[PDB]
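One structure is given below, encoded as structure tokens.
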Amino acid sequence: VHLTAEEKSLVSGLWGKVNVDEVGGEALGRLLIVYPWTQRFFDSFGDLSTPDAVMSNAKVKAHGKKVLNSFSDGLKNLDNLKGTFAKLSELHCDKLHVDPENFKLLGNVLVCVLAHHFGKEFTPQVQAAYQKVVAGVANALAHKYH
Amino acid sequence: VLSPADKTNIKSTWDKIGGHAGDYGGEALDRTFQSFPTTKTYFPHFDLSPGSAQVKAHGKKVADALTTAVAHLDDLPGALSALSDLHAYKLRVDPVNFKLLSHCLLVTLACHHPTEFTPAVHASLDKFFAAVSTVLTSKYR
Ligand code: HEM
Ligand code: HEM
């Protein structure tokens with residue numbers, strides 16, 4: 001992560017407007033739906049078998065929230081991502097055993113849910129910066145495998 | 001696979017995109033160049049600045065192609081076999097590239113058409129992009 005001033009202004013500019021109860025929910029939902037294998041890590045979460053089932057399931061809304069808050073945390077600390085995620089990184093790797101390729105993919109669906117939400121304001125400009133931040137996070141999380 | 005729900009979601013979206021395909025193709029290229037710069041690698045003869053006519057012109061082509069496909073969903077391999085040879089034999093393209101453009105093409109659709117970007121559709125297209133990509137990569141496999 002580089003993220004030149006312009007890029008920063010553009011990222012945090014949009015993120016002011018993002019409904020955090022909403023987006024965690026939709027991003028995570030969407031993951032389970034477009035990549036079904038990801039479901040295996042959420043048995044604890046109950047019925048995910050249909051798309052409306054996942055759309056509607058509470059335990060999912062409630063994480064979505066926790067995941068997106070942590071991504072908030074990484075936005076403050078863009079500098080030292082590595083530090084900010086290390087503890088989380090040890091969980092996804094050790095106790096969870098999530099292959100990192102799936103970090104990418106959450107990251108991308110989050111780019112999706114944004115785009116859907118922001119219409120034009122999501123310019124190629126804007127999406128490039130998030131691609132960056134997203135890729136940062138996914139690495140920062142992969143760390144305990146490096 | 002590509003079941004008949006799928007195929008429905010796909011047709012219906014492409015019906016609604018109709019006469020704008022040609023610009024969406026423009027834009028999805030944009031975004032790709034801009035978010036994944038490694039790809040501009042393949043367009044050294046391109047004016048790869050933002051509104052350029054080089055970009056725009058292909059875009060129309062990349063989108064005609066996808067239109068064509070949407071029409072042969074049953075015979076994707078017949079449909080795109082010449083392009084298969086193009087990208088595999090002549091342009092020698094990294095398969096990783098397709099993952100990336102596919103993602104920007106999805107995006108551009110989510111920007112323009114939030115309302116028919118439900119998760120169920122999102123899944124269907126993804127899946128469509130993955131199939132088209134498998135096809136253009138098939139000469140490696
Ligand atoms: C951008 C990537 C990710 C971020 C920012 C992220 C963030 C988080 C956070 C904050 C928690 C813990 C919530 C707490 O404080 O209790 C967590 C837990 C978890 N993550 Fe993620 N995660 C990421 C990717 C993934 C992916 C791709 C998967 C699986 C495919 C995954 C599976 C889980 C599971 C199973 C838990 C805990 C489950 C439970 O408490 O029942 N994570 N992740
Ligand atoms: C769904 C995916 C793709 C489709 C539908 C597609 C479609 C096409 C079409 C229609 C052409 C124009 C054929 C002509 O030369 O008149 C073309 C050429 C080409 N494609 Fe793509 N392509 C796709 C993916 C890629 C990817 C991932 C790349 C590279 C990253 C790529 C790079 C190129 C290049 C360099 C050419 C020739 C450029 C020119 O001289 O005009 N294609 N492709």
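Method on record in the header is X-ray crystallography, 3.5 Å.
Just so it is clear, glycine is given a Cβ too, placed from its N, Cα and C backbone atoms.
Under DSSP, residues within the domain 'Globin' (B:1-141) fall into helix, strand and coil as 104 helix, 0 strand, 37 coil. Here Swiss-Prot flags B:1-141 as domain 'Globin', drawing on sequence analysis.
As annotated by Swiss-Prot, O2 binding site applies to B:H58, with the evidence given as sequence analysis.
The heme b binding site annotation in Swiss-Prot covers B:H87. Other Cβ atoms within 10 Å of the Cβ of B:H87 (heme b binding site) number 22 in total over all chains.
Under its natural variant annotations, Swiss-Prot gives B:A130 to T the following note: In second chain. Over all protein chains present, the Cβ of B:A130 (variant position) has 15 other Cβ atoms lying within 10 Å.
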* Would you mind listing, in sequence order, the residues at least six apart from B:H58 (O2 binding site) in the same chain with a Cβ closer than 8 Å to its Cβ? => B:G25, B:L29
* To do: Quick one: pull the CA-CA distance for B:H87 (heme b binding site) versus B:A130 (variant position), whole Å only.
  => 15
